[PDB]
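Have a look at the structure below before the remarks.
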There are 2 protein chains.
Amino acid sequence: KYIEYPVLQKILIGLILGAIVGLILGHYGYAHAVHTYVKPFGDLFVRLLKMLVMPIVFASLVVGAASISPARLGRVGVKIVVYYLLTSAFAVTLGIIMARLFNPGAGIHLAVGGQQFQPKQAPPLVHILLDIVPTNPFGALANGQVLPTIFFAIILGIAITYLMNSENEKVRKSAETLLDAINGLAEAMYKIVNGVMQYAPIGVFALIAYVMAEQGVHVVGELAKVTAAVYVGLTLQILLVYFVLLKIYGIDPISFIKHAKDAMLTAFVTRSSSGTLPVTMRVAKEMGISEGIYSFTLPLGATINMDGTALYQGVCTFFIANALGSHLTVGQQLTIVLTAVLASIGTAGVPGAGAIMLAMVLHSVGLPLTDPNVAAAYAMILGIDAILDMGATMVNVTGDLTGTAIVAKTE
Amino acid sequence: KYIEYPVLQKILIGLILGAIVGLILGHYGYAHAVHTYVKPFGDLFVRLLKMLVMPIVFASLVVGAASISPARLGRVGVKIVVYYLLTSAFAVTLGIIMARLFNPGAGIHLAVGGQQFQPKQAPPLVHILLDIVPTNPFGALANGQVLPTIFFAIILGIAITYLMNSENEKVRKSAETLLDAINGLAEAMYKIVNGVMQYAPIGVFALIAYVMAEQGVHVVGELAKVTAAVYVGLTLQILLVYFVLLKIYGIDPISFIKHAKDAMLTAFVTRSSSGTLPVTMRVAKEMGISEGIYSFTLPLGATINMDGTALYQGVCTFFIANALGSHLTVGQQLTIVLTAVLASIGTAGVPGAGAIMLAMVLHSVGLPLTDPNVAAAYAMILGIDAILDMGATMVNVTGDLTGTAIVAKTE
Ligand SMILES: N[C@@H](CC(=O)O)C(=O)O
Ligand SMILES: N[C@@H](CC(=O)O)C(=O)O
Ligand code: NA
Ligand code: NA
Ligand code: NA
Ligand code: NA
C-alpha cells in the first residue's frame, strides 16, 4: 500500500522519526507503554532476519568454497585475520585517545582501594579451538552454531569440488545435483532477505522507538560524556581508518557507503551482528564481491571483528577508573588495548553482550567488580548501554565489509 | 596482665587507636589483610555478647514481670510504645532536615524516568502479630526468637505471681524454687556480661579496625556529604531530643551519659542492637532502673525503636533522589517520614539490614530499584554503609535507654 516508496527513504524515515517518537514518549515516562505496544514490531524484523542466517550462511559457504581454491581460502583467511586484529587493535587506542581528549567519569569523585585480585584469568583457547570442529553438523545447524557450521561448509565445498574432477562420471552428476540445490537454497534466501527489508522501515522505526525511549533519558552529564567520546570515536574509525584503508586499496570510499546502508542500518538499529548477517551478506553479493570470500569473511567477522565494542570497551574502562580517580597510565593503558581486543573477539554477536564483556577488561587492570563504587559506576554505564550498542554494532559490521572488499580486491 | 587498667579507658583507647590502624591500613589497600587477621577478634566479641542475649532476656523478663503488676506492665508498655513512635517519627524529619541543610546527591547529575510501579506494598501485620505468640517457647528460645520469648516471659511472670497468692502453700513453694532459680540465671548472666567487656577493649579495637579499613576510603565527595549530614544529624538527635527529654523528665542528661558508655560503645562498634542488649540491659540495671521495666523496654526497643536507622533512611532516600534530580517535595517529604519509620521498626537488630530496608522506603516514593541510576546511587551508599550503621546503632540504643529511664521515672 506504499505502494513502494524506496527503502533507504522509508528506512531512514522511520529511524529519524521513531527516534523522536521514542525520545518524546521516553522522557515523558512512557517507555513501558513503548515496550508494550511498539517493541514487538521491531522484534518481528529481527525475528525474520535471524530466520535466514542459518541456511544462507551454510548454503552460501558450500558453494563459495566449491567455487574457490583451497589455496585461496587459506590466503584470504590469513589475510582477513591479520587485518581483523589490526582493526580491532586500532579501535581500542582510538577509544583511549577519546576518553583522554574528552574526560568521562572524571568529575564524578568516588575513589576506592582494593585489588587485583589475585586475579585468575586464562581464556580456555584449546577448548574454543577444538570447538569450531562440530560433531554433528546437522546438530550445529539445528541450534545456532555458525562457527562450527562455517568449518563444515568449508570442508564440504572443498570435497564436492574434488568430486567433480573424478574419473567415474556418475558421481560428478551427484556432485552437481547437490551443489546446484544447495545454491538453490542460498540464492532463495537472498531473495527472502529482500522480503524482510520491506518490513525494515517498520522494524527500524519500532527499534529506536524502544531503544531511545528506555535509555535516552540516561544520556546526561558525565554519562553523556561517555556517549560523545564513544560516538565521535566510532565515526572517527569510519573516517580515519576505513575510508583511508579503502582509498589506499583503491576501492571507492563513498561508493562503498553507496553500497548501503542496508547492513549499516540493520546493524545500527538491531545491535545484532548475527541478526544483521543476511543483510550484511546481501550487500556483499550486491556489491560484487566473490562468494568464496564474502560467505566466509562475513560470518567470521560477525563475531571475531567488533571494532565498535572494543572501542567502547576502551572508553568505558576509562570512565569507571576516572570515577574512582584511579589513574591507569603506562602499563594498563597498554593492557586495556590487548584485553579489550580480547574482550571483543570475544564478545558475542547479540545485544550488549559487549557491555557484559566490559567486565573482563576492568578486571584486567586494577579495579575488581565487587567494590560498590566500581559497580556503582558500571551500573551507570549499564543505563547508557543500548545507546552505545547501536553505533558499536554498525561499525562492528562496516569493518567486516571493508575487511571483505579490501581483501577480495587482492584476490 | 593489664593487670586491670580501667575499661572505659582501654575501651575508648582501642577505638581511637584501631580507627587509625584501620584507616591507615585501609587507604594503604590492606582491608583484606585486616579482615583476615584482625576481624576474628572483633567477632569473638560479638560472639560472646550474643551468647548471653537469649537467657538474660528470658530470665530477667520472667522475674521483672513477676515483680511488677500486670497493671503496670500494661501502662509502661503503651507508654514506651507511643514514646518510641514519637522518637522514631522525629528522627526522620531531623534527617530530611539535614539532607535539606547539607545537600547530598545534588551535584551528582544522572536523572531517570520510569515509575511507580505499580506499586504493591502492605506489611502483613496480621501475621507479624500472630507471630509474637510462639507455639514452642522452648523452640523460640532454642532459635533466636526474642520477640516471641518476650511474650512468653511476660505471661510466665504474671502466672508465677498468681501462684504465690494461692491457697495451697505447697505450690507457693514450687513457684518460689522456679522464680528463684530463674533469677539465678538472670543474675548470673549479668555477671558474665562483665566478663566479656573486659575483652571489649580488644573487641572494640578489632571491630572499627575493619569497618574503617573496609569502608573509610569510600567517605569522599558526594558520599562524604551523606555521612556528615547523617552524623551531625544523629548527634543532633542526641542533644535536641534526648538531653531535652531527660532534662524535662527530671533525669540528669550528663549523668545519663555518665551511666555509660558501655552500651553506647558496644552499640557503635558492633552495629548490632541485638548483640548489644546484655550490655544495654546491665546498663539499665547498673543505672538503677527496675527490672519489671527495663527487662521489657530494652528487648522491645532493641528491635522496634531505631531512631538512627530511620534517620539515615531519610537522608539516604534524599541522596538517591538528589543524584537523579527527581525533587520529592510536600507529599513525599511526608511519605518518607511514615515509611522510614515503618522501615526502621522495621529493620532488624543486626548490621546494615537497615541499608537493605532503605529499599522499601525508596519504593514508596517514585524511583524504582530496577533503573541503573537508582541502583547506581544506592550502590555508592552501600559502600559508605557500615560507616553510617555505626552512629546509627549507637542512637538506636541510646533512645532505648532514654525511653526506659524516662518511663520508669514515671512508674
Ligand atoms: N550487540 C553488539 C555487541 C556489543 O558491542 O555489545 C554487536 O552485535 O556487535
Ligand atoms: N545495625 C543496626 C540496624 C541498621 O540501622 O542498619 C542495628 O543493630 O540497630
Ligand atoms: Na562484527
Ligand atoms: Na565478538
Ligand atoms: Na534499638
Ligand atoms: Na527494627
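Note that chain B is numbered according to Swiss-Prot, with residues 6-416 shown in order.
Every residue, even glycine, has its Cβ placed from backbone N, Cα and C.
Listed in Swiss-Prot for this protein:
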- B:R276, B:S277, B:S278, B:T314, B:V355, B:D394, B:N401: L-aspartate binding site (BINDING)
- B:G306, B:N310, B:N401, B:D405: Na(+) 1 binding site (BINDING)
- B:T308, B:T352: Na(+) 2 binding site (BINDING)
- B:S65 to V: Strongly decreased chloride conductance (MUTAGEN)
- B:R276 to S: Increased rate of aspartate transport; when associated with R-395 (MUTAGEN)
- B:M311 to A: Decreased dependence of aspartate binding on Na(+) concentration (MUTAGEN)
- B:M395 to R: Increased rate of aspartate transport; when associated with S-276 (MUTAGEN)
- B:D405 to N: Strongly decreased affinity for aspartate (MUTAGEN)
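Among the recorded positions listed (B:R276, B:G306, B:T314, B:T352, B:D394, B:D405), B:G306, B:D405 have a CB atom closer than 6 Å to some atom of ligand 5, in sequence order. Considering only the binding-site residues B:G306, B:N310, B:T352, the residues lying within 10 A of B:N401 (L-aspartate binding site) on a C-alpha to C-alpha basis are B:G306, B:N310. Those residues of the chain, other than B:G306, B:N310, B:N401, B:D405, with a C-beta within 8 angstroms of the mean position of the Na(+) 1 site C-beta atoms are B:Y89, B:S278, B:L303, B:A307, B:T308, B:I309, B:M311, B:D312, B:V402, B:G404, B:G408. Ranked by CA distance from B:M311 (mutagenesis position), the recorded positions B:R276, B:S277, B:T352, B:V355, B:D394 have B:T352 at the top as the closest.
Cβ proximity to the L-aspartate site centre (mean Cβ of B:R276, B:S277, B:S278, B:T314, B:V355, B:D394, B:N401, cutoff 8 Å) flags the following additional same-chain residues: B:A272, B:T275, B:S279, B:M311, B:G313, B:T352, B:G354, B:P356, B:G357, B:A358, B:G359, B:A397, B:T398. Largest Cα-Cα distance over the residues recorded as binding L-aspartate, namely B:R276, B:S277, B:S278, B:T314, B:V355, B:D394, B:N401, equals 12 Å. Between the recorded positions B:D394, B:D405, B:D405 has the most other Cβ atoms inside 10 Å of its own Cβ, all protein chains included.
Look at B:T314 (L-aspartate binding site): DSSP puts it in a helix. Between the CA atoms of B:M395 (mutagenesis position) and B:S277 (L-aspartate binding site) there is a gap of 9 Å, rounded to the nearest whole number. Comparing C-alpha positions, B:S65 (mutagenesis position) sits nearest to B:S278 among the binding-site residues B:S278, B:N310, B:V355. Within its own chain, B:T352 (Na(+) 2 binding site) has B:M311, B:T314, B:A358, B:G359, B:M362 as residues 6 or more apart in sequence whose C-beta sits under 8 angstroms from its own.
Here the CA atom of B:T308 (Na(+) 2 binding site) lies 7 Å from the CA atom of B:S278 (L-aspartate binding site).
In terms of C-alpha distance, the listed recorded positions B:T308, B:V355, B:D405 place B:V355 closest to B:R276 (mutagenesis position). Put simply, B:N310 (Na(+) 1 binding site) is 13 Å from B:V355 (L-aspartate binding site) when counted between their Cα atoms.
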